[PDB]
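Enquirer: First, the structure itself, so that you have it in front of you.
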Amino acid sequence: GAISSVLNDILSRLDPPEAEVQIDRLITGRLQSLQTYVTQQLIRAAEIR
Amino acid sequence: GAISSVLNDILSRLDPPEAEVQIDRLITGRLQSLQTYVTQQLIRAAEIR
Amino acid sequence: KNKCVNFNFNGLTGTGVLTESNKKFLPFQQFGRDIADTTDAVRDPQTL
Amino acid sequence: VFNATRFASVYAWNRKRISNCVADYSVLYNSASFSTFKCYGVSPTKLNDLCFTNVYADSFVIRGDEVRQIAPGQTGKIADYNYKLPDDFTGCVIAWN
Amino acid sequence: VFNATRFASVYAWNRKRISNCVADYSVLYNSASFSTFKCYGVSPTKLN
Ligand SMILES: *[C@@H]1O[C@H](CO)[C@@H](O)[C@H](O)[C@H]1NC(C)=O
Ligand SMILES: *[C@@H]1O[C@H](CO)[C@@H](O)[C@H](O)[C@H]1NC(C)=O
């Protein structure tokens, strides 16, 4: 949902108060990206164990 | 959190740039619903396996 | 070269170790990307 | 572009290409000219730090009360018909009296 | 509604109920009248 995926691009374009809105979208997406990975790894570990 | 849960209602009311804000609320909630479903199904399958 | 620096090259802001690459870019090819789509390599706009 | 005597009308607007030059936007704040200056897509203060590839400035003249109706997604007798802006458009709003 | 001669005061405001008719809102774009026209809830162009 953010304008760009690169953090250095958003920090170079939007205002510091404005960049925090779009960076909030990347982190929330990257958290779910990491949560989905960790969730599968915890489940795949039980398969391996 | 969106004004309505119907896509055709949001697309027909708010602007295309305004609809993407509300559609972002639906998909984020629908991803968290689908990821939670897949999370359980992977865990329920581990019980079945 | 061969040192970690925070750089801006032709309006592209990045931080990484700059090394001479053996890859051959086409004349129009400038900004390279990896599998992660982050910038793999660039081209010096002053002296190409 | 900005200081030109008489702009083209909004009916038929001239497209002025800006390429192969050095654009310093701090001059805008140095001497007071533009009354209304707002950037939706980027930061006015970061315009000097980060630079853009192809700059295209579209000059025109519209009624005064329509300055609030000219923006991405906004509507009006101009935006809906004569001259429209993309909904994903990133740019700055430049206006003066 | 729009071009009424004299509206009621904001102290006691008139409630105008519009139903069982055909509303063409393109007339508002035809002649310039409204100084400030904006729709928060929906799109003004999608009203038709
Ligand atoms: C300037 O830019 C040109 C073309 O990119 C390059 O050939 C030259 O070496 C650069 N330096 C000077 C001082 O001209
Ligand atoms: C426009 O150029 C004239 C003549 O150089 C100068 O006197 C004036 O200050 C300029 N105005 C703006 C808005 O830059």
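The numbering of chain C matches Swiss-Prot: 535-582, in order.
Structure determined by electron microscopy, 3.8 Å.
Here the Cβ of each residue, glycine as well, is placed from N, Cα and C on the backbone.
Straight from Swiss-Prot, here's the annotation block:
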VARIANT   C:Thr547 to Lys  In strain: Omicron/BA.1
VARIANT   C:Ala570 to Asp  In strain: Alpha/B.1.1.7
Enquirer: Do any residues at least six apart in sequence from C:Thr547 (variant position), in the same chain, have a Cβ closer than 8 Å to its Cβ, and if so which, in order?
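Expert: Spatial neighbours, sequence-distant, of C:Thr547 (variant position): C:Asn540, C:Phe541.
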Enquirer: Within 10 angstroms of the C-beta of C:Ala570 (variant position), what count of other C-beta atoms is obtained when all protein chains are considered?
Expert: 8
Enquirer: With DSSP assignments reduced to helix, strand and coil, which class does C:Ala570 (variant position) get?
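Expert: Its secondary structure by DSSP: coil.
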